[PDB]
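Enquirer: Just dropping this structure here.
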Amino acid sequence: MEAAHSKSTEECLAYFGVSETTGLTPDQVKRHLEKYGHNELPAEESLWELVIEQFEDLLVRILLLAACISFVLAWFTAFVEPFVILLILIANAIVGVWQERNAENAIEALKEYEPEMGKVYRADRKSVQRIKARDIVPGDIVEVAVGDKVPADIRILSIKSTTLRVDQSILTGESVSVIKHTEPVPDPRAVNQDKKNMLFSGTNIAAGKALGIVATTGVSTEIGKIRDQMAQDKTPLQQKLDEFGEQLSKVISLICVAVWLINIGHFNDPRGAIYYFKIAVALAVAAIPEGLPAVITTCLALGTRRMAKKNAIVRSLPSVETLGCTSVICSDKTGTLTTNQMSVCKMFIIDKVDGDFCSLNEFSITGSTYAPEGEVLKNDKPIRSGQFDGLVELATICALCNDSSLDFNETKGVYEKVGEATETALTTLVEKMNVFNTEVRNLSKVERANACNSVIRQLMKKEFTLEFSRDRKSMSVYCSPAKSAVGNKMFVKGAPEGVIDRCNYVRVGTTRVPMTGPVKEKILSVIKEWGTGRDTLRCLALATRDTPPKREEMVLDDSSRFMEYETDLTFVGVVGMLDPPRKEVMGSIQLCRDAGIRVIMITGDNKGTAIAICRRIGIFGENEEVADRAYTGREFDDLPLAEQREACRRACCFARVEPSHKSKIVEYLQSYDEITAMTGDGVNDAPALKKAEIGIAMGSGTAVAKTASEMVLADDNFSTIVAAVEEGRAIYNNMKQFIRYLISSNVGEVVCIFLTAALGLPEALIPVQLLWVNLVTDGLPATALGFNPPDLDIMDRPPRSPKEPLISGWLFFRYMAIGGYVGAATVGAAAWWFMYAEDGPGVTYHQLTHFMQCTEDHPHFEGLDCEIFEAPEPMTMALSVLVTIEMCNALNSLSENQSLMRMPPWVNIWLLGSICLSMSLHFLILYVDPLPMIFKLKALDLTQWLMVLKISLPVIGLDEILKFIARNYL
Amino acid sequence: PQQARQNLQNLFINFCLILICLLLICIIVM
Ligand SMILES: [K+]
C-alpha cells in the first residue's frame, strides 16, 4: 500500500482485509509473505573470482611474464618453471583468500546474536507476538512503545498513550521528537515530516505507545529507498598499520632493485639480466604483503566470536580496538553489579511512643526468592504478622501500592515475577505475612501465588494511581472501601527521607500519634542502620493519608502537582529490601585494579547506602576515606564547573543522578583523556552512550539504547564488561604475535637475498624455492598462530594508550635482530656446504665469493671442479634451514614476552600440528622423486640435519635473550 | 569442540590445498 497516510485507518485495514483486533491469519501472513517478500533489503550475492583477485597485482604479473619470456626463450627444471610458479600462486591465493572470506563470514554472523525484532498481533495468538522484523509483512498489526525501533513503515491506528513522541532524526533530520496522530493526511504529495500519522522504518519511539498497520516493508519503506541511493573511516590502528604498510613496502622495493644493480656485469656468464630480475621480483612477492594479512582478520573474528560466547555482543567493530585502551568503566548498580533478585528481608513498625521516647517492632523475613515461602520472625522467633495492627496496615499498603503480581510457572517449577523487581518483592512479602489469616494451606501453587494479596484487594477499590516521579520519589494510590463507612484513603510508598517529612502523624497499632522530632530521628536511625549494615538494604517508608482531598480536587494527569496530594501523611512502617551483588563482581572489580581501569558506580540508592555498597564490592576500602570521592547528583550540581570536573577525576561513586548527569560525567572524564565505557539501557542514556568511548547497552534494555552503543551485554552482568576488556587486550596481543612473526620472517627473506648479492656468493635460493617456503609458512604455522591461547599477563599491565605507535622502537629492533639472524642463518648454511662441510669444499680463506671466474678462468687460483657451485646440495641446506628456523620462530610467537619455559610449545597444540604437517610436505619434496629435480636433492640423512638444527634452533635462544631483556625491564 | 573444531577444519584445508599443489607438479611429469 503506497498512499496509506492520505487514506483512513478504515481504508488501510480494508485494503489488506485485516482485523485490527486480531491481525493477520497464519494463512494471510503466508500469502502476504509470498506477495511482498521479507521485510529486508536483499542480500547482494567470490570463490573463483576471489582467486583471480590476487593476480591483479602488477608485481605478481611481472613475475609471470618474466617466467614466460624465460620459457619461450628456452624453448626456441626451467622447462616447467612457469608451471610451478603459477601452481604455487593459485594455491597461495586460495590459502589467504579462503582465510579472509571465512573471517568476514564469522564477523557477519555476529549479527545473529542481536536480530532485528518486532511486535505483531496475529490471528493465531491472543497475546502480542515478538517475531523478527525480517518476517513482518505489509498488513499486520504492530505494537511500538517507549524505547522501540519502528520495525517497518506503519500507519498509526491508535495511540494507546496520552502522547506519542517519535525520534525521526535518522530519516528527516528533525532532531526534536515529533508528536503523532491517527487522522488521515489528505495530501498524496506531502513530505515525510507532514506525514504525522505515519511511523517510519528505522526510527525510534521516544515516549508513549502506539498500535498500527504495516503499509510498506523491504525496499518500499522510506529508509529502504534511501539505502539504495546510499553508496568510511579508518580506526587509529589501521592507519598506523597502513602507514607501516608503506614504510615496509617501500624499503623492500628499494632493496629489490638494489639486488638487480649489484649484479652489474654478471648478465654475461651463460638479455641475461632476466634471471637477476625474476629472482629480485620473486622477493618482491615473498617479502611484501599486499592487502591486509589474512590471519589478522582471522584472530579478530575469533576474538569477537569468543566475546559473544561470553555474552559480549560487539555491535561496532572498531570498539574492539577502543576496548584495549579503556581506562574507566561507569557501571550502573541495580541490574549490572547486583543480581536484581529482590526480596524484603527486614521491616519495622512503631511500637511505643512516649514524648521523646520511641521504640520499634522490628521483624525479619526468611526466604529470599520470589516464592511466598517464609517466616516473619521477631527476635529470631517466628511470629504471626496478623497480631500486630501496624503490620496489617503495612501489608495493606504493600498490596495496593503495587502494579505487580506473582506467577507460578508450572513447567519450570518456580514462582516468577510479573511486574517490577521491587514491587514483586512487595507482593511476595504480603503473601508470607498473611495479615488476615486466610486459609492458604490447601491452595494449589498457582492459586497460592497471589491469594493473600487478592484478599486485601477485595477490601478496597483501587480508584486511581499517582505514579512515581523523580522529584518527590514516591507513588500513591487512592482507594475507597469495597461495597460497605470508613472514609477514602491514600497509600504512599517511596524513599524514607522524602516521605517521613511529609508525615504529620505516626500509626501505633490503630492509634494515631503526633509526629515529633524524636520519633522522626528514631525512624531514620534504623533506616540508616540497615542501608549501612552487612546487607546494604534499600529501605522504603510506607505511609497513608488518612484524610485525602476530594476526588475532584486533584489534577490526575499533571505529574508535578502530585507531591502536594501526598502530604498530611501518617507514617506506618518501613520495608528493608535485599538485592545482593553478583558474586563475580567482587573479583572482576579486583581485576580492574590490576588492569589499571577505574570503576565508577552510578546508583539510585541514597548516598550513604551507595557508598556502603562500593565498600562491599571493593570499589572502596572498608576503612577508606571517601568524602571527596562519592557524590550525589544534587551535591554534584552545586559544585562550580571546575570543581565538578575535578570531582570526576577521583569519584568512584555517583548516587541519585539526573539522566543528564551521565553525559556530563563522560565529558569531564574526556577532558582528562580517559577512555570511558558507559552503561545504559533507557531512551535517556542514548546521548550519553553516544558520547562515551564504549557505549555499553543492556540486553534487557530498550532497542534505542542498544542502537546507540558499541556493545550489548547479553546477560546485563558487570563482569561481562571486564571479561570483554580482557578479550580486547587478549586480541591486541594476538595481533602483534602474528605481526612479529610475519614481519621478522620477511626481513629474513630480505637479509637472505641481499647478502647473496652484496657479498657475491652463489644463489642461496631459487625463485621456485622462495615461493615454496613463503607458501608453507604463510599456510600452516602462520595460520596456526591465529589459534594460540590468550597471552599470560595481559590483565596485569596498565591499559594501552591510543596515542602509542603500533610498533615501538624496541619491537622494530626485535623484528631486525631476528630478521637479520634468520636471513644470515640461511646464507650461512648454503655457504657452509662449501666452506666447512665434507662434500667438495670451497676455500676457507675466501674464494667462494668469486664463483664467477671458473669455467674460463680455471688456471688462475682455483685447481678444482668448476660446475659444483650450482650443486643441488647447498640450496637444500638453505631451504631446510629456512623451514626449520621458521618453525622455530613460530614458537617464539606464542607470547610477546613470556619465555617458553613459562609458556611451553604445547600451549598451542595446533601449531605443533602445523609443524609436523609442514615437515611432511618438506620431506615430500626431498624424497618423492618426480619433484626434487624441479627443486633440489635431499640433505644427508643424519649428519646435515644436525647442522640444520644447530643452525636454526639458536633463533629461539636469541629471542629468549631479547625476551629476558624485555621482561626484566618493565 | 568449538574453536578447536574450527581449527582442524582450518589447518586440514590449508594442508589439503598444498598437497594438491604438489600433486599437480607431481602429475605434470613426462
Ligand atoms: K560511542
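The residues of chain A that appear here are 1-45, 48-78, 86-240, 244-282, 290-503, 507-992 by Swiss-Prot count, in order.
How was it done? The header gives X-ray crystallography, 3.5 Å.
Using the three backbone atoms N, Cα and C, a Cβ is placed for every residue, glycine included.
Quoted from Swiss-Prot, the note on the mutagenesis of A:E309 to A is: Interferes with conformation changes that are essential for ATP-dependent Ca(2+) transport. According to Swiss-Prot, the mutagenesis experiment A:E309 to Q carries the following note: No loss of calcium binding. Strongly decreased rate of phosphorylation of the active site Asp residue. Interferes with conformation changes that are essential for ATP-dependent Ca(2+)transport. According to Swiss-Prot, the active site, 4-aspartylphosphate intermediate annotation covers A:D351, on the basis of experimental evidence. What Swiss-Prot records for A:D351, A:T353, A:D703 is Mg(2+) binding site. Taken from Swiss-Prot, the feature ATP binding site applies to A:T353, A:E442, A:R489, A:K515, A:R560, A:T625, A:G626, A:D627, A:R678, A:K684, A:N706, supported by experimental evidence. Residues or ranges marked as Ca(2+) 2 binding site in Swiss-Prot: A:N768, A:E771, A:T799, A:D800, A:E908. Under its mutagenesis annotations, Swiss-Prot gives A:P789 to L the following note: Almost complete loss of Ca(2+) transport activity because of reduced Ca(2+) affinity. For A:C876 to A, Swiss-Prot lists a mutagenesis experiment annotated as follows: Loss of ATP-dependent Ca(2+)transport. For the mutagenesis of A:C888 to A, Swiss-Prot gives this note: Loss of ATP-dependent Ca(2+)transport. The structure shown keeps the original residue.
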Enquirer: Measure the gap spanned by 3 unmodelled residues: take the Cα of A:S503 and the Cα of A:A507 and state their separation in Å as a whole number.
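Expert: Distance across the unmodelled stretch, Cα to Cα, is 7 Å.
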Enquirer: When the Cα of A:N768 (Ca(2+) 2 binding site) is compared with the Cα of each of the recorded positions A:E309, A:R560, A:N706, which one is closest?
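Expert: Closest recorded candidate to A:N768 (Ca(2+) 2 binding site) by Cα: A:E309.
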Enquirer: Would you kindly give the Cα-Cα distance separating A:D351 (active site, 4-aspartylphosphate intermediate) and A:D703 (Mg(2+) binding site), rounded to the nearest Å?
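Expert: Taking the Cα atoms only, A:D703 (Mg(2+) binding site) lies 10 Å from A:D351 (active site, 4-aspartylphosphate intermediate).
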Enquirer: Which residues, same chain and not among A:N768, A:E771, A:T799, A:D800, A:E908, have a CB within 8 angstroms of the centroid of the CB atoms at the recorded Ca(2+) 2 site?
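Expert: Neighbours within 8 Å of the Cβ centroid, excluding A:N768, A:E771, A:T799, A:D800, A:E908: A:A305, A:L764, A:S767, A:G770, A:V795, A:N796, A:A804.
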Enquirer: Along a straight line, what is the whole-number distance in angstrom from the CA of A:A240 to the CA of A:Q244 around the 3 missing residues?
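Expert: Cα-Cα distance across the unmodelled segment: 10 Å.
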Enquirer: So 7 residues are missing between A:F78 and A:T86 in the deposited model; what's the C-alpha distance in angstrom?
Expert: 16
Enquirer: Would you mind working out the Cα-to-Cα span from A:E45 to A:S48? 2 residues missing in between, answer in Å, no decimals.
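Expert: Taking the Cα atoms on either side of the gap gives 9 Å.
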Enquirer: Taking the Cβ of each of the recorded positions and counting other Cβ atoms inside 10 Å, which one has the highest number: A:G626, A:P789?
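Expert: Answer by Cβ density within 10 Å: A:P789.
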Enquirer: Which one of these recorded positions has the most other Cβ atoms within 10 Å of its own Cβ: A:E309, A:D351, A:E771?
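Expert: Counting every other Cβ within 10 Å of each candidate, the maximum falls on A:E771.
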Enquirer: If one measures from the C-alpha of A:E309 (mutagenesis position) to the C-alpha of A:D800 (Ca(2+) 2 binding site), what distance in angstrom results, rounded to a whole number?
Expert: 13
Enquirer: Specify the nearest of the recorded positions A:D351, A:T799, A:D800, A:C876, A:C888 to A:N706 (ATP binding site), where nearness means the distance between Cα atoms.
Expert: A:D351
Enquirer: Can you give me the CA-CA distance across the unmodelled stretch from A:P282 to A:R290? There are 7 residues absent, and I want it in whole angstrom.
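Expert: Once the 7 missing residues are skipped, the Cα atoms sit 10 Å apart.
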